[PDB]
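Notes follow the structure.
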Amino acid sequence: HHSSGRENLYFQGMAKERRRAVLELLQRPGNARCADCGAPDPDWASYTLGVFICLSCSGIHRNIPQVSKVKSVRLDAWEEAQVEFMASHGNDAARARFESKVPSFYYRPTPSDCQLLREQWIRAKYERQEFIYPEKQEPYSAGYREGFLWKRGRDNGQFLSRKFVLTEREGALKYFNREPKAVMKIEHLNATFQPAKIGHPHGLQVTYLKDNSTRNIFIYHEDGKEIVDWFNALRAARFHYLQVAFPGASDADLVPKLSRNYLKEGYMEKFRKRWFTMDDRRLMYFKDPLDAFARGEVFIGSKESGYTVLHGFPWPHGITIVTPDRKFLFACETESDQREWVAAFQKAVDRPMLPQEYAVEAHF
Amino acid sequence: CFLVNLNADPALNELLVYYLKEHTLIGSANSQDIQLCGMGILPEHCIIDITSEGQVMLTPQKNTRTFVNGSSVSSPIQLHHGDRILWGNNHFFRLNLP
Ligand SMILES: [Zn+2]
């Protein structure tokens, strides 16, 4: 209440009742994870969208003030109407509203994904409302897309603007030079965002596997939305390709095959320092990360098939890959990296080989 | 000590290299040591300093579009050889240190 006299001071007190109420909302079904990236235990909120989000996602929400205003569940003071909004909404409600019509092939980011993916996911959902109005999905849903992308020249390392065309009709991605310069079957394409490697926030790695040799192509768009549209157009094209190439296969079984992120990437010594990429069973090494082709490859089969990974030497740390034929020795700078690498190799070893993987092994 | 424009086409009459000074001002103004014009570049956009002890530091000006090795940067950051810088929309450079 107040104080006695002319001063008549108002005293607020320690109640923090409104914060307290919002905190309880975190216990409700659907609110256990960040609405946007899935991180456990969200501690921020957008009070205009009625979602519970992680710290990182809240920073992205702050870039979009016309759509989202954010408060810390604990560290911020709340108004009643704001608490009431959260009470009548939440993450489940936001899924039905903003994630109403998300195509099954559309990439959903996780916490370790790059900023571009996480930001564009939040923007597509809330700002553009892409999954409320399916018209907005045309860029990646038409089965055809063309446009200019900045592509790294194969040996010379310059990124120059070249025309790309993705066509589901012909089942290919192609590009033209300054008849196409290259035509790449969707069967053989993978795409992975690699902003740190490429040194660009919008950097996308497209790989093309032909005749057991993988060609690395590095591209970017000036506009973050346009590059993410390309990414998801690629996924749409793979999905449609896989549905017809493998009918009888469920969409659920097909969706994790659309595009693959690398398990592990980094410099190791082999003693020469090389950049390494672990793409499934396939350990490639390069002189430079942005080389078009691997210097060499090491195949990692199963335990069954005569493959083992070992610590130590028979850089400080050591890893040994024992293949049926030869032994492979690698040096890791640190023990964190050594652990992560070994974990990656162990994942290959612990899994039974497929007929196609035997075909790959035969080559190596 | 120089910046390589990663978008310069060698087959065209295009400037590839900008040499850095000890204290290098980058932006669109006549006053800047490296004068870049284009979308998302300010009159005064960035600052590169080469320390007495060979150390290279990038300082973005406020409210600028600035990425180093693909992630945004809003305070002083140390550069190494081969680092990639994006200024504005498409001023895309690579760093050569001796
Ligand atoms: Zn999140």
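Count begins at 1; order follows the chain as displayed.
If you check the header, you will see the structure was determined by X-ray crystallography, 2.3 Å.
Each Cβ is built from the backbone N, Cα and C atoms, and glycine gets one as well.
Annotated features, as they stand in Swiss-Prot:
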type    : residues                            : note
DOMAIN  : A:20-139                            : domain 'Arf-GAP'
MUTAGEN : A:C34 to A (Swiss-Prot position 21) : Loss of GTPase-activating activity
MUTAGEN : A:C37 to A (Swiss-Prot position 24) : Loss of GTPase-activating activity
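For the 8-residue gap in the deposited structure, the Cα of A:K270 and the Cα of A:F271 are 5 Å apart, rounded to a whole number.
On its own chain, A:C34 (mutagenesis position) has A:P40, A:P42, A:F52, A:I53, A:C54, A:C57, A:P111 as residues at least 6 apart in sequence with a Cβ closer than 8 Å to its own Cβ. Cβ neighbours of A:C37 (mutagenesis position) (same chain, under 8 Å, six or more residues apart in sequence): A:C54, A:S56, A:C57, A:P109, A:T110, A:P111, A:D113, A:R118, A:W121. Helix first, then strand, then coil: DSSP counts for the domain 'Arf-GAP' (A:20-139) stand at 49 helix, 11 strand, 60 coil. Distance (Cα-Cα) between A:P314 and A:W315, which enclose 7 unmodelled residues in the deposited structure, is 14 Å.
With 4 residues not built between them, A:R178 and A:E179 have C-alpha atoms separated by a whole-number distance of 12 Å.
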